[PDB]
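Here the structure comes first, spelled out in structure tokens, and everything after it is commentary.
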Amino acid sequence: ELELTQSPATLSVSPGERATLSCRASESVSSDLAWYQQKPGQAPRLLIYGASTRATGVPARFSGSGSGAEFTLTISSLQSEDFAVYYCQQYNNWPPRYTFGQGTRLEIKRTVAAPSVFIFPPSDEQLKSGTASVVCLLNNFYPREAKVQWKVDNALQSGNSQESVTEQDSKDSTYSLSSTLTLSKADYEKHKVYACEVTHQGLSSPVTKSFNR
Amino acid sequence: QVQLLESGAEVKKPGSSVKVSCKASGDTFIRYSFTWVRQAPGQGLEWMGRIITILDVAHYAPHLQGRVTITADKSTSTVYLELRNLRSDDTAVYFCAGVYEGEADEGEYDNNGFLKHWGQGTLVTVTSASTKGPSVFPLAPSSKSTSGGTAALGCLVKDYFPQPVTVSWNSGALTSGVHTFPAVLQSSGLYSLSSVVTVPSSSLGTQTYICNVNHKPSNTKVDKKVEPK
Amino acid sequence: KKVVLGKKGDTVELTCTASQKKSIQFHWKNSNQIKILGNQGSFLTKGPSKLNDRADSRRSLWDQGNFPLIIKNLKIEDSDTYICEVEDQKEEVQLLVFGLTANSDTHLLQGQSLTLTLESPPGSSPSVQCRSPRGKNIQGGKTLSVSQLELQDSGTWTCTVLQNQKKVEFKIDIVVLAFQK
Amino acid sequence: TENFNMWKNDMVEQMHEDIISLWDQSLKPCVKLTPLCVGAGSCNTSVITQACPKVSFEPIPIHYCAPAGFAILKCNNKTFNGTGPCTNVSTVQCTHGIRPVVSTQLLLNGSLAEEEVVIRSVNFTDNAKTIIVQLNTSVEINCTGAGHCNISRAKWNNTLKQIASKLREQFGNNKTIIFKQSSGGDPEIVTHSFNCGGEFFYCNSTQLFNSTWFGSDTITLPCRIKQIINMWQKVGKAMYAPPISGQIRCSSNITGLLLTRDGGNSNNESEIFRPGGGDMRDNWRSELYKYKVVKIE
Ligand SMILES: *[C@@H]1O[C@H](CO[C@@H]2O[C@@H](C)[C@@H](O)[C@@H](O)[C@@H]2O)[C@@H](O)[C@H](O)[C@H]1NC(C)=O
Ligand SMILES: *[C@@H]1O[C@H](CO[C@@H]2O[C@@H](C)[C@@H](O)[C@@H](O)[C@@H]2O)[C@@H](O)[C@H](O)[C@H]1NC(C)=O
Ligand SMILES: *[C@@H]1O[C@H](CO[C@@H]2O[C@@H](C)[C@@H](O)[C@@H](O)[C@@H]2O)[C@@H](O)[C@H](O)[C@H]1NC(C)=O
Ligand SMILES: *[C@H]1O[C@H](CO[C@@H]2O[C@@H](C)[C@@H](O)[C@@H](O)[C@@H]2O)[C@@H](O)[C@H](O)[C@H]1NC(C)=O
Ligand SMILES: *[C@@H]1O[C@H](CO)[C@@H](O)[C@H](O)[C@H]1NC(C)=O
Ligand SMILES: *[C@@H]1O[C@H](CO)[C@@H](O)[C@H](O)[C@H]1NC(C)=O
Ligand SMILES: *[C@@H]1O[C@H](CO)[C@@H](O)[C@H](O)[C@H]1NC(C)=O
Ligand SMILES: *[C@@H]1O[C@H](CO)[C@@H](O)[C@H](O)[C@H]1NC(C)=O
Ligand SMILES: *[C@@H]1O[C@H](CO)[C@@H](O)[C@H](O)[C@H]1NC(C)=O
Ligand SMILES: *[C@@H]1O[C@H](CO)[C@@H](O)[C@H](O)[C@H]1NC(C)=O
Ligand SMILES: *[C@@H]1O[C@H](CO)[C@@H](O)[C@H](O)[C@H]1NC(C)=O
């Protein structure tokens, strides 16, 4: 029944600098704490166990400290290999009711770069097939924090749009987003102006990429 | 140092039973205790249960208790996880993990709760929807000139069911600048995602482009040239 | 005195059930009073027997009153008389281990002889019966033979031995190679 | 006076059940015992997951007094030897200060013989039967969680020739007496297992039982602390938590020995004797031998 929590949900650090993540517990865990590293689609990597002892092949870079109900994981010289989500797990209790924390996302901090917005009308093939799907793309922008807004004819849309974002890029430390808007072939052929409004730092004023028909 | 290899992906309708395996090799199987950790699409890790491979006594999490079962066959060095009364929310990736204790007729047993070894993962999707290849549509160049001067085109790979879909460009020849956004689940139970590649406005027409869309669950592979605009 | 037959290499289990008693002390011995196996409360105890490494029990059945002797990897030399001393009831048993090895390998040629040798313990004179895949049978009490083999002799032979009104079955694979004109 | 006593009881069965019920309330594990089958998918084997706790087990001298309309009869014969018509005997309200120590092959922290080394067995002829040995003088066995137990080399070699001066032949005028070690079996049986400071030690004793008879040299015995053990209470298995202390330290007084003799060499020139134990009853028997419960009106 131990409830674990990792404080900074997302930590933004410049490569080469130092990072520190906290993991609290609702009850005392008494040193039975672990730390795991997970890259996108890969099984977790055991970094530390017993609150402070590092696993075979885990650089001195990573460090484990703390006891009771508050722990910390320090990573001095942050490399690029250290990109990942970190999780803490207690295993004090018996019978086993070992639990995990919701993880801390450790990303690369760089300078603000506005997104190169792009819109796409529903292909004639999709229109013939039966459905209309417009797509907007916010290319290579840094703060994952971006906003998207659609229009069907100057009136606001909501509910029918589903965005997606990529994992941070290995070369340039930026991200990208794709916001698709769906209407039946019918409801599409009824309106005129389909606008994709975007907001972000770097984008001084909202960028609108719209079309018609 | 064991080597954990698990079973392939599973597609089950809600209400079914799933049994995923985990072949342990490389180290005296009994001297280790194996646990199962599940991870749902955009969420984190969740402890499901752990079996003490020497005694054959597993202790499950108080929420899975009753409908989860872990067993280890000591003759095939294989751990197992059966999950019954599948709910659509049981859709996740199931990892088997483990650490070494030391037993094997020595009586020693730390009962280490952490996990040293993990498996590649076994995706288990539970949905009322049936298997089907996707509809590959192209994202015609928004216009020759664009923001900056680098055109952008792609492919909408929508209405496919089992998630595992792979997309490429120019049969692997084109790989720079590409972006294959993670899949999204539509309210229809089917997934959809877009793969976009940014290229200079000058290449268009001269150099054409194709997105290869493979889908093993449906034995589907489709190529689609993005016409200029 | 019960008679139990076993096969060279297999794992035999001699039975012993306390006179309607339950988990109580017991001990298996050979015709010389050498301690083979026994218990001490809830723990097993093995004596200086030559079965030390191969003899074990089934603690699971102790609380039901049955404490057997499980002899793995029988050796022709394990042939002896076993006594189970529960709280005064010398249940006895004669364990004979038999071997049956085909001298003729397996991969032979049509026209080639087959020979089976009986590996028997000191004091036994049994009867052997081997039946080929095609029903061709040979009978003897040590070395069984078949002067000329035939293509149809290829397969699993069944050799049943009989000692003390008891019988063990030994299936042995022979391969009589085929050939064209 | 002039009464009868023997290799039966007084509190052997009683005590055994008190101690089994004492251990349960104290040293709690995560048990696993086997109840045997019938069939048809139905087959029990009870596993119990208790909050396995790091407690400290300590022995409280247990006095056993008269049970209801019965009376305890202590035999006062300084050298009473098991079964037989005790001459000098008297009624008592309670036995004496009995320390219930659970352990194998070496009886510890108990009652010594006030005269000479006295041995006892149900049948010295049946090699299958345990032979208990009551020692003249105590010997020390100092142990630590660090894996070892050391006992004085001189002190123990002396008690050996004393015990040798009376083995199976029956205080035999003379023959070759050989001390070898365990033939095999459970770890608790093959090694001097005991509970030191709460922890379970499995001390390898080949060095105590490996000899032949007819400055500061100490007998160092390799020892091991196991967590998964075969139970002595009943046929089961149990697992306890690992140590928390880094200074597990015990100092016990060997007060006896529980042996067994090699057979197939009845009455011949040599007699091999190996360590034994296992039936904890044989541990209570060494303290309760001189007692008996008689029905009183
Ligand atoms: C074992 O230890 C004996 C002395 O120990 C006594 O008790 C301990 C707890 C301390 O308080 C200590 O000061 C006492 O002397 C020795 O006499 C004995 O020789 C030691 N070892 C052996 C192998 O006998
Ligand atoms: C034979 O028995 C030995 C008895 O133990 C040791 O006896 C003398 C030699 C002293 O060293 C004393 O401290 C020891 O207790 C064993 O040491 C020996 O290992 C046994 N022989 C074999 C081959 O294991
Ligand atoms: C073995 O037991 C001996 C007991 O004698 C003690 O003598 C004094 C201290 C009195 O208090 C008496 O009641 C005690 O019983 C100890 O001297 C000896 O050290 C013990 N051995 C070890 C290793 O502790
Ligand atoms: C201990 O007891 C042994 C058995 O005693 C004999 O048999 C019993 C049944 C009675 O009949 C008793 O009168 C007999 O003496 C003896 O062999 C042994 O000498 C006794 N004493 C000692 C010190 O060993
Ligand atoms: C084992 O199960 C059977 C059948 O239910 C029962 O009769 C028996 O008493 C059980 N054993 C124990 C020790 O409870
Ligand atoms: C008595 O024996 C116990 C059990 O071996 C031991 O732990 C304890 O220290 C001993 N106590 C004394 C006073 O000798
Ligand atoms: C018994 O111990 C005493 C010393 O207390 C010693 O004189 C005697 O020889 C020993 N006798 C036997 C038979 O062990
Ligand atoms: C005593 O032991 C011998 C040897 O085994 C044998 O007579 C029997 O087991 C016992 N007899 C009596 C009368 O106790
Ligand atoms: C000998 O005695 C010491 C102290 O009493 C004890 O800690 C140790 O375990 C014993 N054995 C050895 C080999 O030192
Ligand atoms: C230690 O124990 C093993 C068997 O348990 C034995 O072979 C070895 O000789 C023992 N060593 C000593 C020093 O007693
Ligand atoms: C006498 O010496 C040792 C102690 O040094 C003792 O353990 C053993 O039983 C006897 N014989 C030999 C050869 O050690």
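Throughout, chain C uses Swiss-Prot numbering, with the displayed residues spanning 26-206 in order.
If you check the header, you will see the structure was determined by X-ray crystallography, 2.5 Å.
A Cβ is built for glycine as well, from the same backbone N, Cα and C atoms used for every other residue.
According to Swiss-Prot, the domain 'Ig-like V-type' annotation covers C:26-125. Among the sequence features in Swiss-Prot, the mutagenesis site C:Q65 to Y is noted as follows: Increases the affinity for MHCII; when associated with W-70; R-85 and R-88. According to Swiss-Prot, the mutagenesis experiment C:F68 to I carries this note: Abrogates the interaction with MHCII and T cell activation. A mutagenesis experiment is reported in Swiss-Prot for this position, C:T70 to W, and the note states: Increases the affinity for MHCII; when associated with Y-65; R-85 and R-88. Experimental mutagenesis is annotated in Swiss-Prot for C:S85 to R, with the remark: Increases the affinity for MHCII; when associated with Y-65; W-70 and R-88. Here Swiss-Prot describes C:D88 to R as a published mutagenesis experiment; the accompanying note says: Increases the affinity for MHCII; when associated with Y-65; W-70 and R-85. If you look up Swiss-Prot, you'll see C:126-203 marked as domain 'Ig-like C2-type 1'.
Cβ packing within 10 Å was compared across the mutagenesis positions C:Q65, C:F68, C:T70, C:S85, and the lowest neighbour count falls to C:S85.
In this structure the alpha carbons, written CA, of C:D88 (mutagenesis position) and C:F68 (mutagenesis position) are 13 Å apart.
The DSSP secondary structure for C:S85 (mutagenesis position) is helix. Each of the mutagenesis positions C:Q65, C:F68, C:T70, C:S85, C:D88 was checked for a CB under 8 angstroms from a CB of chain A; none meets this.
The separation of C:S85 (mutagenesis position) from C:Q65 (mutagenesis position), Cα to Cα, is 15 Å. With helix defined as DSSP H, G or I and strand as E or B, the domain 'Ig-like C2-type 1' (C:126-203) counts 3 helix, 45 strand, 30 coil. Reported as a whole number, the C-alpha separation between C:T70 (mutagenesis position) and C:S85 (mutagenesis position) equals 15 Å. Across the domain 'Ig-like V-type' (C:26-125), DSSP assigns 9 helix, 46 strand, 45 coil. Between the C-alpha atoms of C:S85 (mutagenesis position) and C:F68 (mutagenesis position), the distance comes to 12 Å.
Other Cβ atoms within 10 Å of the Cβ of C:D88 (mutagenesis position), summed over all protein chains shown, number 16.
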